[PDB]
Structures are given as structure tokens and as C-alpha cells.
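Engineer: Let me begin by handing over the structure; questions about it come next.
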Amino acid sequence: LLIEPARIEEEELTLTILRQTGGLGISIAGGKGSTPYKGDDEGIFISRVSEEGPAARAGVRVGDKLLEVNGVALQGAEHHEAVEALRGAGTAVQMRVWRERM
Amino acid sequence: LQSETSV
């Protein structure tokens, strides 16, 4: 009779990425009109993270669903709309992400 | 159509 202990199933975080120069150290996948990264979800997902890049230093993990970037919601966004938002984000990139337990 | 983009 081992009772299941309390466990987090889903998280929504606000992560602030800091890049003085160069990149955010992440790749994104998916978007409206593209093949899904996870099952049927058409949302923008983080497909990889550089270990020596800023995103890893901010807590960004692989599989995080990208919901918002510095005040722009990416719900139902085409892939190139997320792309443009991220490239055009300045030195501080605060994003809202949806995370799921593995 | 599958896009992946590093930024």
C-alpha cells in the first residue's frame, strides 16, 4: 500500500532569457500549417537547447511549449511568426511556456 | 511542412 505522493503534472513558467550578444541558444518547431512537434498540438515548441547558451541559463528545457514572448501571444501562430518574434526580441527575452511532466 | 529554426 504505497500511496502515490503529490506530483506536479503541468507547469506554466515565466522565464527571462538574457543574451548580451548572439543567440538565445534554442530551436523551435511546429506552428500553424506545419507538422506537429507533439501529437496534434500545432503550437510552438522548444526543440533543442544549447547547454552553453542563454536559454539553458534561464531554465528553458526541451519540450516547453512557447505561449508568449515579451507580450506577444503565439497561440495559433504560424512557424515563421514565432521565428520573427524571437529574432526581433531584444537583449532580454521573457517568455511564458507550458511544461509537462516526463 | 515541418519547420525547425534555431535562434
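Here chain A follows Swiss-Prot, giving residues 715-816 in order.
Note that Cβ sites are derived from N, Cα and C of the backbone, with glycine treated the same way.
Sharing the features that Swiss-Prot gives for it:
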type	residues	note
DOMAIN	A:728-815	domain 'PDZ 1'
MUTAGEN	A:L738 to R	Loss of anti-proliferative activity
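If you look at the structure here, what lies around each of the features I listed?
Structural biologist: In the three-state DSSP classification, A:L738 (mutagenesis position) falls within coil. Long-range Cβ neighbours of A:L738 (mutagenesis position) (same chain, at least 6 residues apart, Cβ-Cβ under 8 Å): A:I731, A:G767, A:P768, A:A769, A:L800, A:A803, A:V807.
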